[PDB]
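Could you have a look at this structure, given as C-alpha cells, before my questions?
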Amino acid sequence: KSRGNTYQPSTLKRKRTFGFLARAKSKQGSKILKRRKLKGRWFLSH
Amino acid sequence: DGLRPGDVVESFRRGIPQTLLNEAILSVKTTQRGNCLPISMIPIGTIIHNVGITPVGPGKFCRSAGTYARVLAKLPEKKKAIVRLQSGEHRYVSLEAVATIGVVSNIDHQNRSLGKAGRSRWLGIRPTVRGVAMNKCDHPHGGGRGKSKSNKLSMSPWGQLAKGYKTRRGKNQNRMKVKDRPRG
RNA sequence: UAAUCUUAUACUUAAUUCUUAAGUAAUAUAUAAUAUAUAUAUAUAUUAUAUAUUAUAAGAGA
RNA sequence: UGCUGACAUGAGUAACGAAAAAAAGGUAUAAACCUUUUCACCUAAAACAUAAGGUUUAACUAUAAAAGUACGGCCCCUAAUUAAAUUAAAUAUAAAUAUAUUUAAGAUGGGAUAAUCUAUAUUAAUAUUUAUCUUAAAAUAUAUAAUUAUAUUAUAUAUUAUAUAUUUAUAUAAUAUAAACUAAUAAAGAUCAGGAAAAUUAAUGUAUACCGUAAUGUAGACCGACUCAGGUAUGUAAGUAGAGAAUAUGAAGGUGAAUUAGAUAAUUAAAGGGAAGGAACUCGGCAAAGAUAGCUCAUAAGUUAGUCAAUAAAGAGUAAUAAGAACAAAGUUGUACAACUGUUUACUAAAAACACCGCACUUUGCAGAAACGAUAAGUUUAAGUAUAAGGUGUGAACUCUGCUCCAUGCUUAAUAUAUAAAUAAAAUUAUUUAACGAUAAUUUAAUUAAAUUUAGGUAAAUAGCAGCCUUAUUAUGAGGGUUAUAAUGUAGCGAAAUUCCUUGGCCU
RNA sequence: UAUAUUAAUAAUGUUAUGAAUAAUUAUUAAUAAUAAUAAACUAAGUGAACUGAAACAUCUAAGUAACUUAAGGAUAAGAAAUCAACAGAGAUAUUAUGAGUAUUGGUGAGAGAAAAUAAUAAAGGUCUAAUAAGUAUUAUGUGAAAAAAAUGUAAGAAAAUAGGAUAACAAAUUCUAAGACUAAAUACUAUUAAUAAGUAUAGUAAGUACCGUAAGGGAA
RNA sequence: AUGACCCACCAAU
RNA sequence: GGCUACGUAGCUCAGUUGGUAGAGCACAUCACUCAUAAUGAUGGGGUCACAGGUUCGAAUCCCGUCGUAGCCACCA
C-alpha cells in the first residue's frame, strides 16, 4: 500500500466543503471568511 | 400458536358485539385463541399475550416468539389486575387493558441456530469484541500479559458491573410490580 | 386531590379581516324549584337560576 | 549540527525511470522531428468509446455547432442527509447553541412522446437473489392401429399467397442456420423477506431557451514533490482455440518513447542448460526442482456422514510410443495450536492474536436496562417489548465441566447500628449596658437516612483449591498416625508453546 | 417575470343574435421588493494551562488568554445610606505622594489599600421619581489574594417616632438603599501638523509567488 | 492324628 | 550464607497474648472371655532439642551456634 495520493479531486465535494457559500452559510465559516478578509486574502474560499 | 390461515379472530375492546348481544351465555366463545378482550373479561388463569398497561393504550408486553403471560388475579375494585409476564414478574395492569388469549407464534425461535457468522450480519449484528481482548484504555478488563482478567469485577466498558448488579434502584423503581421476577 | 405530573387527540352595535361589548340564541354544568310520582328517598323533565362559551381522555399522585 | 546568500568537494562521477530497431528522403542540417517502406511490442490492449480531474494539454484563435427519439445537463421528484429556515409561551440550554416538528435544499436513483417520426404547455370540468429444470407439446427416422431416435420449442422478419377495406390497411396461413449475446415475456426457488417520491379526458397551444460537446483519460494532458514501472471508474473489445474474457496468435488500430554508439573483464541482477552424485546445503530442502490429460471413468482409511476426506492418492480409456506451444494442474503422513469461512499491525509482526456460530451468566416490565448528551430537552435501543434489548465471560460438536464465598464485590433481610444537614423551644452562657435589653456561643425533647455492621445467598462474579510422620522381610506404600483449612486439585492431561535441574529414563 | 399584475379605457381585432367574448398594442390608475458595509477600543457572560511555590495539592499564574454576546463614539463612573473621627470633607475619573504602609499569606511564594495632599480636568449639579419589600436584614453555599459588593436556595423588617454604616455592645457620629440623569479630563481608530542620537533587513511590491485537502502558513 | 489355629455385639415393635 | 519458621514424653499433637511440669494411641499389669481383640481400671516418659540473660517467676522470654522448606530473580 503506497501512500502520497491522499488528495483525490472531485469538484462537487470541494465546493460543498470548502466553497465560499458553505463558509457563508455556517457561522464558523463566516468567521473564517471575516478573518481572511482582515488578513487581506485575495482568495477567501474554493 | 395455532392461528393458521382461514380462521376467525375478534376484538372485544369496544364492548361485546351488538351481534352476540341479540343471541356464561357465550363467554365460552368469547375467550378463543386470538380474540382481543379487555382483561376485565378474561377468565383468571388464561394464558395471554400482547398485554397492555393503560386502558386506552397499545399492547406492550409478551409480544415475542413463544412468549405467554397469565392473568394471575383481577382486583375487581381498584381497576388493576395482577398478571404474570414472561420474566415471571407479577405486575399491576389496568383491569381494562388489551390482552389477547394465546401464546405468540414461532414457539421455536428458541431452537434457531444461526450457524455462520454471516447469518448474524444479514440479521444485523456486528461483532462483539471482548473486554479482556482490549487495551486498558479501551475497557477495564483490558491490559495484562498473556490473557488475564486483571482481578477486575465483571463490568461494562463504562464500569457498570455486569453480573448481578441491579441497575434500576432506589426511588426510580417500578411502582406497579407486586412480586419481582425469579432471579437466578 | 383544580399540588405537581406522563401521554394522546349565530347575531346587533362599537372598534375582507379581527377584537370588545351587549342581546338573545345555543350547549353544557349544575343551582332555585316544581312536574308525575313512586321505594324519609327518587327516575327525571321542566320554567327558572348560576354561569362557560385550553378542553377532554388515560395513567402517576402529595 | 547558529540563520540568509554565494560557491565549493564528492564529480564530469552515478544516473538518464520496464521497451526494437533499419533505411531513404524531408533537409549537400536530424540517433531524438515529419513522410514513406521494412521489422517489432500491445491486442477482454499500449486499441475504440467514455466518467472523474486538470497549467487548452487538441487535428487551435479563421477553435471544441444539439427541440427530442441509444444526448446529457438544466428541469420534475425524492434517498442518505443538510439547513443564522421553520413552528405571551415548539422544547431545552452560561452564550454558543441543541432537539423535535414543519419547510426548503440534496444524485450516486426515478422521470411523457416518438421515424409510417414526436410535441412537454395554459385552461374547464371529473422489481433480494436465483433459475429457466422437468414434464408436456410440435418435429425428422423409424417405420411406415407403434415403440424407440435425437434434436425443436415464448417472443422479435421479410417474403408469398390469400383474406378481409378499398395501391395502402390489417389479419390469415406458407417457406426460412449453428453459436453467442441482448431487450420485453411468462411461469418459479430460497431465506437474508428485498428503496423513496412526482389524475383524467376534452378544449386550446407549441415561430422550439440555456449548458456540456476539443484532446486527454490502464496517463507525457488527473493523484502521487519528477513526462514518477505506484494509484485511477465504464462498455466495447478481429478472427482462428478452447469450457473460458484462461493460454497462443493477432486482422485493424496504435505505438517503438528526453539518451545514443560501442563493449560485452571482474562483478550483480533476470533467464536457459548441465556429467557422476542426490539435501551431503542449511537455522530450516529458503530458492530452485518436480505435473505420465485439463476430459471421461475410478477413487481408501477415517468421520460430525458433508464424494467431508476429494481435484484424494495411485490406476484407467481417448492421444502417444525417442521426443517435438503456451496456459490450469505440484505428493503423502505424524504433532502442537486454533473448530471452520473470515479479521488484524496501510509502511518489519497474518499467527498460536481477533471474530465467529454455539454455550452460559446477567440486567431490564418498557413513563424501561445501555449509550450519548458544557446539560438538558431529546435521541439511538425500536415503530422492537423478555423466545427482546444491553452487558459479560467461553468460543462448532463428542466426552465432560468436581470442591470453596476466604478475600473482594454483587444480592437479600434484619427498627443490630455511628452519623450529616434540617427545628419550635428555652436555658446556662458569656460580652455590653445603668438597667431594660442586644450579640453572639452552648446545651438540651420530637420523629435517624442511606452507610457500615451482622446474617444469608451469589464463584460459567471477581477469586481460591495443605503438611508432616509412618507403614506388607528391601522397595513401594492400600493401610496407620498426627495436624491444618473457607475449601485442600476431582475426571482428564502432563519434560506440554507449562519441565528448573534437563540434551530426564525407556522405545521407534 | 412591477418593460409584470388588477383594472379602466383607445383603436384596429374574433367567437357572435351593435354585442358579450376574449387578442395585442397603447395610455392612466393602483399594488412590491430591494442588508457588502468594517477592524481597534467598551460592556457583559464563560473562563483556562503552562508557570510561581526551586517539588507539589492551598496559592499564584489570573479574571489574564481564549470563546460568546451586545453598545457607543466613546463607553464605564458619577452627585454620597462616601469617608472619617468629637475635627471634618463633599459626584466620578486618571496620575503622583501617602506606601510596599496598615492588612494579608501551606503567616511560603507572594498579594496590598484608604484617608489626606496635591496634579489633570468641565457649567459641574440635577429632577426624571406621587421615594421605593419579597428589598433592608438574616441563615446558608459561593463570592475582586488586602480591601467587599454581589449571587442560588430560603426566611424576613421598619417610617424619619425611621433606617445604613462599626464581631459585638454602649455611647457618639455620619449618611438616606430597594427611583433617575450627567459634559470634560480617558481608551481606540483615522487624518493633519510638528519633533525624531527610529527604520532602506520597521522604506511602500505581497498577503502575491508558493506549501497545505483546510484553518493556516508565507518568499524574494 | 497333620491338625497351629477364630473373631466380633450392639441397643424396639 | 550472615540471612524467616520449625528440633518435645515411644507416636501424633501440646501449649498460645508468661502466672505449666497437658492430651489420646501405642507399652507394661490386672481384669472380661473358652482364648484373642475391642471395652473397662492402673502406672510408666518430657531435661516442654543447646548456650548464656530478665521482672517476684519464662514451656514461654531475650540473646545466636550444633539441627528444617530456603534464598540467585536489571541480559541485550
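Just so it is clear, chain B uses Swiss-Prot numbers, and the residues here are 198-220, 228-388, in order.
Using the three backbone atoms N, Cα and C, a Cβ is placed for every residue, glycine included.
Just lifted these from Swiss-Prot, have a look:
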- B:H343 to Q: Causes a cold-sensitive respiratory growth defect. Does not impair assembly of the ribosomal subunit (MUTAGEN)
Give the helix, strand or coil assignment DSSP yields for B:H343 (mutagenesis position).
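The residue in question, B:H343 (mutagenesis position), is coil (DSSP, three-state).
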CB neighbours of B:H343 (mutagenesis position) within 10 A?
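Summing over all protein chains shown, B:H343 (mutagenesis position) has 21 other Cβ atoms within 10 Å.
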